[PDB]
Amino acid sequence: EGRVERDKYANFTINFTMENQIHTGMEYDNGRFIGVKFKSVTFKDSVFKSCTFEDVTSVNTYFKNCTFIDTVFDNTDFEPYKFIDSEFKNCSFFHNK
Amino acid sequence: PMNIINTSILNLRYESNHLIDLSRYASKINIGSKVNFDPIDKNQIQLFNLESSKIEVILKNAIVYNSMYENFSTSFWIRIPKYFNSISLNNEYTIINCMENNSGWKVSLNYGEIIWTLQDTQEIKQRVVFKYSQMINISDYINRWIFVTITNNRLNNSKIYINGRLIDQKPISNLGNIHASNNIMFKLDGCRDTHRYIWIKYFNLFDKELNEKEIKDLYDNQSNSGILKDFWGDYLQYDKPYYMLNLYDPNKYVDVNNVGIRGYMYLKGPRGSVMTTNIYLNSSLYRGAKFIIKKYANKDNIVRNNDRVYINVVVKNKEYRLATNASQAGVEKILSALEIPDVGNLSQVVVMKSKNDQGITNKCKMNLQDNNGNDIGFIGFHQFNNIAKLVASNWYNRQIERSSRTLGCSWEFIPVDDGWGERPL
Ligand SMILES: *[C@@H]1O[C@H](CO[C@@H]2O[C@@H](C)[C@@H](O)[C@@H](O)[C@@H]2O)[C@@H](O[C@@H]2O[C@H](CO)[C@@H](O[C@@H]3O[C@H](CO)[C@@H](O)[C@H](O)[C@@H]3O)[C@H](O)[C@H]2NC(C)=O)[C@H](O)[C@H]1NC(C)=O
Ligand SMILES: *[C@@H]1O[C@H](CO)[C@@H](O)[C@H](O)[C@H]1NC(C)=O
């Protein structure tokens, strides 16, 4: 997972199912979520810096009051309704037609 | 230079290692210690949000404006970085200040705005405003060189022109005596965004209302049509990585399916988007393989019209050579990205050409040639089994220019720039 500071994870790759979890108040620097299936996962009050979400699907998954900075969403299923009161700063969104 | 510049009341240019006024009046120029000049073109001046980042023109008393009736114009080029910070919403800041005792003129900026303000000695003011959106796929304006011309006819109207076209105007005949400042301060004034800056170039002041033709001539002359430009409007250069934009479908980017002579390059989309919540939403520009222009046939680094070059293509942080075998069947010669020592006798020499359009010379064409200098054709694309493969084709060279058929072979080169703020991939 790459826990480096009190408040953050860094330089990690997740490429496995994430299921039935709630994460609050964490920063994630240079996180790579590659081919991940999120299932009933909530991130709350979290910061994502220079992360990559790639080929991810998600069910009952929410980002609540999260900030995304310099983050890339590449072929995710992340529609607007995945986010509640969230903030994007210099973020890129790519998807196949 | 043309007559209107020769007779300008101020002509601010970099020459022989100094920023000076070339006008007959030879006004004094004071430069602060934190003004940046672009080493490749020192007429391009960068001003930061810092006290010492300023230029002051102390005007000759003769040409100090203090009138009810004298018409005047100003022209300049500006390049304004994208707005990033919400503190920039509703924050008007002066950039070019000729106001004293609440009278005169000024150029100011705001989120998605260029503003011209006149104010008389009775406190009566009038504003003329150019607006551009940051919620737009590809902007002509955001972080790209813009030619601004502002004219003032004291009997009727003040006008703002952008890239030679009239955009806004407002009546000014309700303004009385205008007593402008003894000096002009080029400086960011009142800007709350600590990291804000501007680039400016070729400032001029004229003692008449410029007409449409004079404005068009001024725009065309200062466009530097002999030199190719990048997407942002800067000089196209050798040895600098560029993302590519094809003007027929700006919603695609260049990709390489495999390296080598059995592989091909193609256009793949959609580009997708880059955004900051409530601030901007644009088409992503930093996508796909990059092209590097290489010297073949001037000691400087600038790419000029009719320069013969090589093109390297950057695939996963390694450089390859753009090339084709012109013997392949058909008019359309599919391009490949070759290992550089492996290119052999393949066709790789490119004549850089500008599309002969009005304004900045940044719509570029690339005419592939064989090693005997024979045209293989402009680089565009062609559908093969629903795949838009890059090709060189002499069909392009047989078309009328300004015919929509040449859009396929028209490109823009986009380098990573500080004023854009997208993560490069
Ligand atoms: C959104 O992006 C902007 C623009 O930054 C540019 O693009 C980014 C994605 C990155 O690739 C940057 O490397 C690139 O410049 C960010 O604004 C910029 O923030 C940086 C700090 O990270 C500022 O750098 C400063 O530069 C000055 C000199 O001009 C130095 O004195 C400072 O020490 C510092 O290095 C930069 O000025 C600033 N640019 C502008 C136009 O504001 C912005 O931070 C980012 N948003 C978020 C939330 O990260
Ligand atoms: C979001 O988190 C910030 C601090 O991280 C906090 O100040 C704010 O109250 C939170 N917003 C909501 C609606 O919970």
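If you go along the chain as it appears here, the first residue is 1 and each next one adds 1.
Cβ atoms are placed via backbone N, Cα and C, with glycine included.
Lifted from Swiss-Prot, the feature list:
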type: MUTAGEN; residues: B:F84 to R (Swiss-Prot position 953); note: Whole toxin is non-toxic, almost no binding of RBD to neurons
type: MUTAGEN; residues: B:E113 to A or Q (Swiss-Prot position 982); note: Decreased binding of NTNHA by receptor-binding domain (RBD) at pH 7.5
type: BINDING; residues: B:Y248, B:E332; note: ganglioside GT1b (d18:1(4E)) binding site
type: MUTAGEN; residues: B:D300 to A (Swiss-Prot position 1171); note: Decreased binding of NTNHA by RBD at pH 7.5
type: MUTAGEN; residues: B:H382 to A (Swiss-Prot position 1253); note: Strongly reduced toxicity, heavy chain has very strongly reduced binding to synaptosomes, decrease in ganglioside GT1b binding
type: MUTAGEN; residues: B:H382 to W (Swiss-Prot position 1253); note: Heavy chain has very strongly reduced binding to synaptosomes, binds much less GT1b. RBD protects against neurotoxin less well than wild-type
type: MUTAGEN; residues: B:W395 to L (Swiss-Prot position 1266); note: Nearly complete loss of toxicity, heavy chain has very strongly reduced binding to synaptosomes, binds much less GT1b. Heavy chain no longer inhibits whole-toxin uptake and toxicity. RBD protects against neurotoxin considerably less well than wild-type
type: MUTAGEN; residues: B:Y396 to F (Swiss-Prot position 1267); note: Nearly complete loss of toxicity, heavy chain has very strongly reduced binding to synaptosomes, binds much less GT1b
type: MUTAGEN; residues: B:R423 to A (Swiss-Prot position 1294); note: Decreased binding of RBD to SV2C, substantial binding to neurons
**Prompt:** What recorded positions from B:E113, B:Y248, B:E332, B:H382, B:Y396, B:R423 have a chain A Cβ less than 8 Å from their own Cβ?
**Reply:** B:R423
**Proximal residue to B:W395 (mutagenesis position) among recorded positions B:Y248, B:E332, B:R423 (C-alpha distance)** = B:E332
**Message:** Neighbour count first, Cβ atoms within 10 Å, every protein chain included; then name which of B:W395, B:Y396 tops the list of mutagenesis positions.
**Reply:** B:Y396
**Item:** Cβ under 6 Å from ligand 1: qualifying mutagenesis positions of B:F84, B:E113, B:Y396
**Value:** B:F84
**Request:** Rounded to a whole angstrom, give the Cα distance between B:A297 and B:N298, which sit at either end of 2 unmodelled residues.
**Result:** 9
**Message:** Please report the three-state DSSP label of B:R423 (mutagenesis position).
**Reply:** coil
**Message:** Under a three-state reading of DSSP, tell me whether B:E332 (ganglioside GT1b (d18:1(4E)) binding site) is helix, strand or coil.
**Reply:** coil
**Fill in**
Nearest by Cα to B:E332 (ganglioside GT1b (d18:1(4E)) binding site), of the mutagenesis positions B:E113, B:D300, B:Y396, is B:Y396
**Prompt:** To the nearest whole angstrom, what is the C-alpha distance linking B:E113 (mutagenesis position) and B:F84 (mutagenesis position)?
**Reply:** 14
**Item:** Most Cβ neighbours inside 10 Å, all chains, among the recorded positions B:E113, B:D300, B:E332
**Value:** B:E332
**Prompt:** From the Cα of B:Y396 (mutagenesis position) across to the Cα of B:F84 (mutagenesis position), what is the distance in angstrom?
**Reply:** 40
**Message:** Measuring Cα to Cα, how far is B:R423 (mutagenesis position) from B:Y248 (ganglioside GT1b (d18:1(4E)) binding site) in Å?
**Reply:** 25
**Prompt:** Distance between B:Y248 (ganglioside GT1b (d18:1(4E)) binding site) and B:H382 (mutagenesis position) at the Cα atoms, whole Å?
**Reply:** 12
**Fill in**
Expressed in Å to no decimal places, the gap between the Cα atoms of B:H382 (mutagenesis position) and B:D300 (mutagenesis position) is 35
